Amino acid sequence: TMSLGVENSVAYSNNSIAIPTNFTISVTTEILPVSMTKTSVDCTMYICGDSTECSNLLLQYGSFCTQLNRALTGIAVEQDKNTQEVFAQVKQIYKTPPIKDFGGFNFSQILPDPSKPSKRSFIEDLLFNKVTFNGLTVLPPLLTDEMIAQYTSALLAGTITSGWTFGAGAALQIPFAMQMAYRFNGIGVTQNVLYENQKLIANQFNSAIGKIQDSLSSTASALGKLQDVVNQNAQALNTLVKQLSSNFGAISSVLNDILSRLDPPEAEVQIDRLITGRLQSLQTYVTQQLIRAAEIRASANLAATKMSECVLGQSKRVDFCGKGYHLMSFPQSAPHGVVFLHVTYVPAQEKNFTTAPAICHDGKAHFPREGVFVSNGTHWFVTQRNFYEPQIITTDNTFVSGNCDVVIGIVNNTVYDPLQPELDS
Amino acid sequence: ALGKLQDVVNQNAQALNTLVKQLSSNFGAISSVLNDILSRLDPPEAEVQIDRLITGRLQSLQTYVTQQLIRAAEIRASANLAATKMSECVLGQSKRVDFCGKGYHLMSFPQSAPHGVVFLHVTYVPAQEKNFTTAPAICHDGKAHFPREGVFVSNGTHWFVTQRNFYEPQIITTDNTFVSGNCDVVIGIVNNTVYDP
Amino acid sequence: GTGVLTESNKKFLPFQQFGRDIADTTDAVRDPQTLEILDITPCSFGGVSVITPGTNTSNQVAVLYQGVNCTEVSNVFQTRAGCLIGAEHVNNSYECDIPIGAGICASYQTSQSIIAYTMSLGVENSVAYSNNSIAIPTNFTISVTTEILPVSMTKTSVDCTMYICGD
Ligand SMILES: *[C@@H]1O[C@H](CO)[C@@H](O[C@@H]2O[C@H](CO)[C@@H](O)[C@H](O)[C@H]2NC(C)=O)[C@H](O)[C@H]1NC(C)=O
Ligand SMILES: *[C@@H]1O[C@H](CO)[C@@H](O[C@@H]2O[C@H](CO)[C@@H](O)[C@H](O)[C@H]2NC(C)=O)[C@H](O)[C@H]1NC(C)=O
Ligand SMILES: *[C@@H]1O[C@H](CO)[C@@H](O[C@@H]2O[C@H](CO)[C@@H](O)[C@H](O)[C@H]2NC(C)=O)[C@H](O)[C@H]1NC(C)=O
Ligand SMILES: *[C@@H]1O[C@H](CO)[C@@H](O[C@@H]2O[C@H](CO)[C@@H](O)[C@H](O)[C@H]2NC(C)=O)[C@H](O)[C@H]1NC(C)=O
Ligand SMILES: *[C@@H]1O[C@H](CO)[C@@H](O[C@@H]2O[C@H](CO)[C@@H](O)[C@H](O)[C@H]2NC(C)=O)[C@H](O)[C@H]1NC(C)=O
Ligand SMILES: *[C@@H]1O[C@H](CO)[C@@H](O[C@@H]2O[C@H](CO)[C@@H](O)[C@H](O)[C@H]2NC(C)=O)[C@H](O)[C@H]1NC(C)=O
Ligand SMILES: *[C@@H]1O[C@H](CO)[C@@H](O)[C@H](O)[C@H]1NC(C)=O
Ligand SMILES: *[C@@H]1O[C@H](CO)[C@@H](O)[C@H](O)[C@H]1NC(C)=O
Ligand SMILES: *[C@@H]1O[C@H](CO)[C@@H](O)[C@H](O)[C@H]1NC(C)=O
Ligand SMILES: *[C@@H]1O[C@H](CO)[C@@H](O)[C@H](O)[C@H]1NC(C)=O
Ligand SMILES: *[C@@H]1O[C@H](CO)[C@@H](O)[C@H](O)[C@H]1NC(C)=O
Ligand SMILES: *[C@@H]1O[C@H](CO)[C@@H](O)[C@H](O)[C@H]1NC(C)=O
Ligand SMILES: *[C@@H]1O[C@H](CO)[C@@H](O)[C@H](O)[C@H]1NC(C)=O
């Protein structure tokens, strides 16, 4: 019987609060299919390959072939539409400066490699390494892998040099550590936490990126969702081709043997059976392809939404841009898909404290302007909610509302007045 | 610009036309007109020619209905997106990037269109950016000061604190900033005087 | 059959007279007189696309033979999508106007003719990044943009018996 997880009772009480004293910078990988192979099937060639006797019999079925061709063409066009929507989200082609003074953060393994013919990143090369004549043709995608790599490079450069300003207007430059301070504000952490732990945070980010590289270079089946799409398309085409060996009640499945051995009056009877069977096979293939293409389009719409809301911005949606408090995201092109490296903030080392909703000083109830009241056992401080930074409770930390006869759990403590010593002195 | 709607219309029309044209196919019969078969042949021979038409036309109807199901699923996805956009752009103000247009979403207005909706997304776009020197913090008395809301900027000689999305420089005071620690940690910290009202 | 016969390196056993493919088509044969193995391949085939500006604009068109080399088939240009005939390849790069494939797009431009090119992805823009420089907007614009979303399709009911067996 499977285990649903490790049981864990939360140490809940009416005056106990756990507050993180540290953090970790997580970098998680999310892989989304964006497009699939653009296949085309010449319906007449597949059913009646180079046979006029069979073609004139297939003309009796109306326009069944032309609408199968129309459906496949629509699928092939929407594949390019999917790729364009996901990756053509940057109006200008941004490139990072030759100076990499990004506050100690190292993006060398996600930035392009000029040495290689295709200016892919190291991780993009890992991704592209990890994913592997009967009327059937494959149409090349409109955007080459070099163009998708250029789009991802432009998105990465815009994010790294300007933050989220390039997705709203003109890309406005800002030092990267100040951008990370903006992200820390956006997740509810005061920005002095970023500045005072800048080297630690940068080291954690670099280590997480290195772990991404190691995992990709080690675990072969990392891009299983892309390989699943590739295998599905391969299986569909293999079934379509192998259906050409079915007799469907004819003497032979080879149209040329039937035409060589039989006269037209008897040959037509067998050719009709072959036409019926192969037409059914083509229709089944095209319907399955339409359903699969709808699934791929849904995946690509999700990928474009994630590009916009995680790479071009900082998302407040929970678990939309990775597990944890989203800081930023980096796109990496993958074969027929995209990879998002979600940098998130994970509180790390929490400690128990005694807490109160409010505090009484002079018959007035005080509440934190920002943060929560905590006690280390004897003294009361006001800390920010996602990081333990205790501070003396003053009249700038808090605000008053009414008296102390209403709040449930209110504790007696003194609220320091910064103006009092100045006035007394 | 209205292509997204017209295409849908076209698609529907096309499908129907195809279906109608499938009634002019013999499917192996001597004629694609049923009265011609009935008016010329006896039932024993009429049934043979009618079965082919029945098979072909049933296949055509099944094709039409399956295509309609797939297209209806696509239209359902589009309409769910349109309802989410109505909720989050017309009935609110979205922080989601590029969900209610390109820029910082201010509001949205709906307009009915044939078989569709049009959203007029009003967004805020920064226009005329200037370069400034900037610091992550400021040192006054061995204490590091950080902006409560905004960024420290310098026009070359003097240091102000401005809001981040619009240049409105202001004097750096103890009300614009907050203190946390000393000046031995913050990388890039600069010396300036913090005013005390 | 029909196709192209080429000398093959397949190592037929003495008792084998032909080989078959997955679709059960004869892929190779043994010549009955000079007992050599021949590979049989389909001659050459592929779709034919017509690249046109609006007939309102011009009646001049280019033709793409999809997935065919520029030898089986003015201006002849070998693309990865196939052979393009009637389009003048240009070393400039513009926005994609009519997509051909593999990064190649076609447009009608200036004496006017259809040209093919490698499409541009946008204008290069190196952001003036440094560790103490910040760009801050001093003004703003209010932009109203239109998004069009389909909501419904036409509700159709088909009388099965009247469509198939009308009266
Ligand atoms: C917060 O956690 C980090 C690790 O994520 C701690 O940094 C480690 O500190 C130890 C001892 O000083 C070193 O041996 C490690 O090399 C450090 N790791 C890294 C990645 O720098 C940090 O000390 C923790 N801070 C608190 C207050 O607990
Ligand atoms: C960013 O990280 C890469 C590797 O993760 C660093 O490149 C390494 O540099 C050291 C010494 O400079 C070499 O011994 C390694 O062989 C390099 N590895 C690779 C994969 O190139 C790079 O120096 C880092 N950037 C900065 C600014 O420190
Ligand atoms: C709770 O915090 C207060 C304030 O930090 C602690 O009181 C201080 O303890 C340190 C211990 O070295 C002394 O140096 C300070 O002079 C004390 N200040 C005051 C105002 O008392 C207190 O000990 C802490 N309590 C617990 C249980 O950790
Ligand atoms: C918090 O302080 C207030 C006042 O300092 C306390 O209220 C006193 O309660 C006692 C016991 O009932 C009365 O005899 C006093 O008259 C009250 N003082 C006033 C000014 O009303 C209150 O009890 C304290 N709370 C706790 C939990 O100790
Ligand atoms: C940066 O801004 C400060 C304050 O706005 C400028 O100082 C003022 O410059 C004006 C010039 O018209 C003088 O009239 C004021 O008397 C100056 N005030 C002070 C307190 O110096 C400063 O010139 C600006 N520097 C640059 C390079 O633009
Ligand atoms: C900001 O001011 C402080 C002090 O006013 C400067 O620190 C002094 O630096 C000099 C030269 O390095 C030393 O001789 C002094 O002893 C330092 N004084 C103190 C109190 O630390 C600091 O260098 C200034 N920062 C900048 C960027 O000019
Ligand atoms: C808080 O106290 C409870 C007491 O049962 C303990 O189980 C829990 O681990 C404590 N939390 C922390 C973060 O130490
Ligand atoms: C909190 O829970 C304890 C549990 O014994 C109880 O004694 C106390 O009265 C509670 N506090 C409030 C404000 O109800
Ligand atoms: C900011 O500095 C860069 C440095 O080259 C310059 O290109 C840019 O034009 C400057 N910004 C403005 C608004 O002039
Ligand atoms: C910013 O980069 C320059 C490189 O020209 C360097 O000299 C300077 O020390 C850097 N600033 C900080 C705060 O390290
Ligand atoms: C051809 O297009 C132009 C603009 O693209 C338009 O002004 C003109 O009316 C069009 N011609 C016709 C016959 O509609
Ligand atoms: C077309 O054929 C020639 C020689 O037959 C060959 O050199 C060329 O590479 C072929 N085209 C492509 C695109 O490979
Ligand atoms: C493009 O420039 C190259 C020179 O590098 C030249 O060989 C080639 O002929 C040019 N292309 C055209 C279409 O003129």
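The residue numbers of chain A are those assigned by Swiss-Prot, with the residues present covering 696-827, 855-1147 sequentially.
Placement of Cβ uses the backbone N, Cα and C atoms for every residue, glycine included.
Sequence-distant contacts (6 or more apart, same chain, Cβ under 8 Å) of A:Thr716 (variant position) comprise A:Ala1070, A:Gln1071, A:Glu1072, A:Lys1073, A:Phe1109, A:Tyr1110. In Swiss-Prot, a natural variant is listed as A:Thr716 to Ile, annotated with the note In strain: Alpha/B.1.1.7.
Around the Cβ of A:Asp796 (variant position), a 10 Å sphere holds 14 further Cβ atoms from the protein chains shown. A:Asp796 (variant position) carries neither a helix nor a strand DSSP state and counts as coil. Among the natural variants in Swiss-Prot, A:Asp796 to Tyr has the note: In strain: 19B/501Y, Omicron/BA.1, Omicron/BA.2, Omicron/BA.2.12.1, Omicron/BA.2.75, Omicron/BA.4, Omicron/BA.5, Omicron/BQ.1.1, Omicron/XBB.1.5, Omicron/EG.5.1. The residue drawn here is the original one.
Packing around A:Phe888 (variant position) is summarised by its Cβ count: 24 other Cβ atoms lie within 10 angstroms of its Cβ, all protein chains included. Annotation of the natural variant A:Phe888 to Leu in Swiss-Prot: In strain: Eta/B.1.525; the original residue is retained in the structure shown.
For A:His1101 (variant position), the Cβ neighbour count at a 10 Å cut-off comes to 11, with all displayed protein chains included. Listed in Swiss-Prot as a natural variant, A:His1101 to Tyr is described as follows: In strain: Theta/P.3.
Mapped onto three states, the DSSP output places A:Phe888 (variant position) in coil. Secondary structure at A:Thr716 (variant position), as computed by DSSP, is coil. The CA atom of A:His1101 (variant position) is located 43 Å away from the CA atom of A:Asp796 (variant position).
The DSSP secondary structure for A:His1101 (variant position) is coil. In sequence order, the variant positions from A:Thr716, A:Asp796, A:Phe888, A:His1101 that place a Cβ under 8 angstroms from a chain B Cβ amount to none. Taking the C-alpha positions, the distance from A:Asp796 (variant position) to A:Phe888 (variant position) comes to 20 Å.
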